[PDB]
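Data block below; observations after.
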Amino acid sequence: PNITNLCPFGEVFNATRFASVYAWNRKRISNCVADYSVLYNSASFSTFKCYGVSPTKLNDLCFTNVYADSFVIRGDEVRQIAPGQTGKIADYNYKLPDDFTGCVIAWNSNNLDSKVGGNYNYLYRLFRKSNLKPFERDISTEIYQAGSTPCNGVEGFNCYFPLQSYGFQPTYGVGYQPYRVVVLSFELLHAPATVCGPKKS
Amino acid sequence: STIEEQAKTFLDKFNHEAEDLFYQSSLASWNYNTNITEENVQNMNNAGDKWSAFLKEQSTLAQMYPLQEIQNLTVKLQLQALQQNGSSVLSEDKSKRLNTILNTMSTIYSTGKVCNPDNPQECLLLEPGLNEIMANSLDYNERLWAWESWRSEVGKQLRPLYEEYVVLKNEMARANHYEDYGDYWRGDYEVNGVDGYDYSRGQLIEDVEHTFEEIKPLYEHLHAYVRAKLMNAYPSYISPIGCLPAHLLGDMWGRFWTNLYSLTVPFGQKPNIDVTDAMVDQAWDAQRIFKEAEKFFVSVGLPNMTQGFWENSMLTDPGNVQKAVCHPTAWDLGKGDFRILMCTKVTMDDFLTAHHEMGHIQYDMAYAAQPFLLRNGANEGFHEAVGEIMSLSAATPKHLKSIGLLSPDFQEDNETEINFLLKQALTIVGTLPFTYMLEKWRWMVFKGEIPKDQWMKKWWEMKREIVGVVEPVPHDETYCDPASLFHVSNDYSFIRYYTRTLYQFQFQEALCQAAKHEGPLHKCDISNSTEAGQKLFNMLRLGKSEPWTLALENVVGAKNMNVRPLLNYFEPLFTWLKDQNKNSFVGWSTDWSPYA
Ligand SMILES: *[C@@H]1O[C@H](CO)[C@@H](O)[C@H](O)[C@H]1NC(C)=O
Ligand SMILES: *[C@@H]1O[C@H](CO)[C@@H](O)[C@H](O)[C@H]1NC(C)=O
Ligand SMILES: *[C@@H]1O[C@H](CO)[C@@H](O)[C@H](O)[C@H]1NC(C)=O
Ligand SMILES: *[C@@H]1O[C@H](CO)[C@@H](O)[C@H](O)[C@H]1NC(C)=O
Ligand SMILES: *[C@@H]1O[C@H](CO)[C@@H](O)[C@H](O)[C@H]1NC(C)=O
Ligand SMILES: *[C@@H]1O[C@H](CO)[C@@H](O)[C@H](O)[C@H]1NC(C)=O
Ligand SMILES: *[C@@H]1O[C@H](CO)[C@@H](O)[C@H](O)[C@H]1NC(C)=O
């Protein structure tokens, strides 16, 4: 029949501000129609790497919920948003499971997220005692203890603040320019699947 | 937990915060250089002070991690680089005195203006005009006046300052567990902890003497030929048996002999390889010059320039309203930002300079993957050598014919090769005894081998013995003749040019053997060879992570600097000079036979 009530992809992709990678935004997408051909046929995306599913059959299959995680990382750190990777982002900021079904979409955002003075509103976690579990968010701002001595809440010697700012500038290299990353996670649960593709007439 | 993990986390924090502070400082320096305005000077000074204070605070924090409990070579290298006190070990009064002395020497050298007695209404500064007088005049007493007047004013101002400078730098170096300031400078080539590839500070002087002893026959023949030609130019001043007069070498100090090419040309009647007119006829813009250089670097397999390079570099003079430094400089600003600041003209020299600076940029791009404090050359010689090899390759007639700048029917006979090799010898071979003598004199001054009352008596004795250059009139100890040069007056190491010159031809032989060139070494071009680019990039990607001996093994297969590639490069010229010196006397006498 006639289809309306599209899924809110405008409020994820075209958001005025994105979250930091340590505090990545997760939006649960339910009970709407998800048109994936609009995203795939866009020329504005640099990375559209899908793991576990192909883009052609996205517009046909149906899923119970869609998780849209949005954050900003560097150009050289886009490769770490993948199953089985190692790095600062994978270990300490955003960890993907090995058995991940979904798509990683990234695009350059030097135009919006970089200012001439330096945009320090994007943070990343530099130190954590252990690696993150998949789909875990750590927003703690407690001082990292690298040494035997207690930090006592003050950043001195062997005790560092774990969140460090990115300093985006428009004159940076392509490996240091800000990239907005949206990761879509597709899961099927025993509940009735409601995020279905558009049906042709 | 462990000391090594603590040092690794500290190095991660240092790398991340240092890279951003270094970017801000470098961008301020760039904004000053492309726009000379007082607010840009203030911003540069503020950024530099923040950067220096941050380095002091991080070095102070870094020393608290002992070196002997760390086993990873890269972590130990970064900690060794960071834990150097520098001037911080010295007292605050003496540190302030040393900084004041360095600044006032910089002002005296930069703003030194000297003109002829009895005509003082206007005067000429060295950089604007004395260079042209030294490089183009053919008058004996005029060059003598310029040379003696500049060494009189500059040396008489700088002699007490240099006497304070040597004592303060020796005090800082012995406070830093070095024998002298010369040992501190030689510590750049020090490799410790690697089995077989260890290099000592004391081995550098021995290697320099061993290489120079093999340099000496070629320089003696070149000196005899230059002496005969200068005798033709100036009939009575130059003796057949003696040294060359100091003020006749084509430059202010004798650093290069490249301004004597007109006087000492073998075959003037034969044409030159000047390609300036060909670019003028085809309307080659500076953008086209850099695109051709980029085409050269992509032909060998190296990465091409970034979009930010083309957008952010200044490759043309901005105009009258905006002031900029004219000196060509490649800037590695950090964070993948690479720029070239050159006031490019349509000349061969600017085209070769474009190749040289883009070689600097390629070297900077290659070690971008390395940690911040290891983003340098393995030694001070490699960074200049990798630009000089591109300057060597681009200047070849094969490269000019390949890119269309030279006519395909240009006749490459032996005479043009001889005069081109002589020009390259005047630029390259002639600087080697001056560089070696200057560094050996500074090392003996820092070591205390030469007392302060005997500095000049030894110095001229060294110059006659090594360089074969005699003083026009004797100088007493009120003069300070070495410090009239830019590098010595402003606290710069000078052995980098000697090491650069040997590394240049070693790299050239390695890449030409890789590229399967079948002729003379000076006729070799490294374009179109992927394997040569791969052999270069293996060393280029390392940066300062590996010892310079291991990097040299990676390129040439040798663990030490070698002199045989340079001698192989100039072998046609060496045979020609031996043929031309049959009647004349090779070698010089240290006596006062020409003039004193
Ligand atoms: C986001 O912005 C682009 C650029 O204006 C636009 O073409 C696109 O339709 C917008 N929405 C989505 C869902 O991509
Ligand atoms: C150079 O500085 C002047 C001084 O204010 C400024 O007006 C001009 O915009 C600067 N040039 C550039 C290219 O920004
Ligand atoms: C040294 O540390 C670096 C990380 O900075 C690591 O990648 C490298 O493998 C280490 N080397 C050794 C021999 O452990
Ligand atoms: C730097 O100076 C301090 C102050 O004396 C000293 O304890 C330290 O050992 C010095 N560092 C090195 C590497 O010598
Ligand atoms: C550099 O080379 C790559 C791959 O050949 C190419 O995609 C890119 O456009 C080149 N860069 C420029 C500025 O031409
Ligand atoms: C160049 O080659 C010719 C032919 O053998 C020879 O006569 C001449 O002397 C050579 N000139 C030089 C400078 O080697
Ligand atoms: C190197 O390759 C380019 C591209 O094909 C070619 O134009 C050039 O002539 C080659 N160089 C030589 C020396 O043949």
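Using the numbering of Swiss-Prot, the residues shown for chain B are 19-614, in order.
Technique stated in the header: electron microscopy, 3.0 Å.
Positions of Cβ are set from backbone N, Cα and C atoms, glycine also.
The feature domain 'Peptidase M2' is assigned by Swiss-Prot to B:19-607, with sequence analysis given as support.
Quoted from Swiss-Prot, the note attached to the mutagenesis of B:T27 to Y states: Increases slightly the interaction with RBD domain of SARS-CoV-2 spike protein. In sACE2.v2.2; increases interaction with RBD domain of SARS-CoV-2 spike protein; when associated with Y-330 and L-386. Annotation note: B:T27 (mutagenesis position) sits in a helical segment as assigned by DSSP. The Cβ neighbour count for B:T27 (mutagenesis position), using a 10 Å radius over every protein chain in view, is 17.
Here Swiss-Prot notes a mutagenesis experiment, B:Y41 to A, with the remark: Strongly inhibits interaction with SARS-CoV spike glycoprotein. Sequence-distant contacts of B:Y41 (mutagenesis position), defined by Cβ-Cβ distance under 8 angstroms and a gap of at least six in the same chain, are B:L351, B:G352, B:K353, B:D355.
Record note (Swiss-Prot) on the mutagenesis of B:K68 to D: Slightly inhibits interaction with SARS-CoV spike glycoprotein. Under the three-state DSSP scheme, B:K68 (mutagenesis position) falls in the helix class.
The substrate binding site annotation in Swiss-Prot covers B:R273, B:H345, B:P346, B:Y515 and rests on a curator's inference. In the three-state DSSP reading, B:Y515 (substrate binding site) counts as helix.
According to Swiss-Prot, the experimentally introduced change B:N330 to Y is described as follows: Increases slightly the interaction with RBD domain of SARS-CoV-2 spike protein. In sACE2.v2.2; increases interaction with RBD domain of SARS-CoV-2 spike protein; when associated with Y-27 and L-386. Cβ neighbour count for B:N330 (mutagenesis position) (all protein chains, 10 Å cutoff from its Cβ): 18. Taken residue by residue with DSSP, B:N330 (mutagenesis position) is part of a helix.
For B:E402 (Zn(2+) binding site), the Cβ neighbour count at a 10 Å cut-off comes to 21, with all displayed protein chains included. Among the features that Swiss-Prot reports, Zn(2+) binding site is placed at B:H374, B:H378, B:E402, with the record citing experimental evidence.
Summarising the annotation, Swiss-Prot assigns active site, proton acceptor to B:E375 and lists sequence analysis as the type of evidence. Sequence-distant contacts of B:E375 (active site, proton acceptor), defined as residues of its own chain at least six apart whose C-beta falls under 8 angstroms from its C-beta, comprise B:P346, B:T347, B:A348, B:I358, B:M360, B:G405. In three-state terms derived from DSSP, B:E375 (active site, proton acceptor) belongs to a helical segment.
In Swiss-Prot, the entry for mutagenesis B:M383 to A states: Slightly inhibits interaction with SARS-CoV spike glycoprotein. The structure shown retains the original residue. DSSP classifies B:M383 (mutagenesis position) as helix under the three-state reduction.
Here Swiss-Prot notes a mutagenesis experiment, B:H505 to A, with the remark: Complete loss of enzyme activity. The secondary structure of B:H505 (mutagenesis position), as reduced to three states from DSSP, is helical. The Cβ of B:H505 (mutagenesis position) lies under 8 Å from the Cβ of B:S511, B:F512, each on the same chain and at least six residues away in sequence.
Straight-line distance linking the Cα atoms of B:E402 (Zn(2+) binding site) and B:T27 (mutagenesis position), rounded to a whole number, equals 33 Å. Counting neighbouring Cβ atoms within 10 Å of each of the binding-site residues (B:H345, B:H374), the lowest count belongs to B:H345. Chain A comes within the C-beta cut-off of under 8 angstroms for none of the recorded positions B:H345, B:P346, B:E375, B:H378, B:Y515. The shortest Cα-Cα distance between B:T27 (mutagenesis position) and any of the recorded positions B:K68, B:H374, B:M383, B:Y515 is the one to B:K68. Note: the Zn(2+) site is recorded as B:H374, B:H378, B:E402; in the same chain, B:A348, B:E375, B:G377, B:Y381, B:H401, B:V404, B:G405, B:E406, B:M408, B:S409 also have Cβ atoms within 8 Å of that site's Cβ centroid. Cβ environment of B:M383 (mutagenesis position): B:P321, B:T324, B:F356 lie under 8 Å away, each six or more residues apart in the same chain. Across the recorded positions listed here (B:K68, B:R273, B:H378), the residue whose Cβ sits among the most other Cβ atoms within 10 Å is B:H378. For B:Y515 (substrate binding site), the Cβ neighbour count at a 10 Å cut-off comes to 21, with all displayed protein chains included.
Across the residues annotated as binding substrate (B:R273, B:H345, B:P346, B:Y515), the two Cα atoms farthest apart lie 19 Å from each other.
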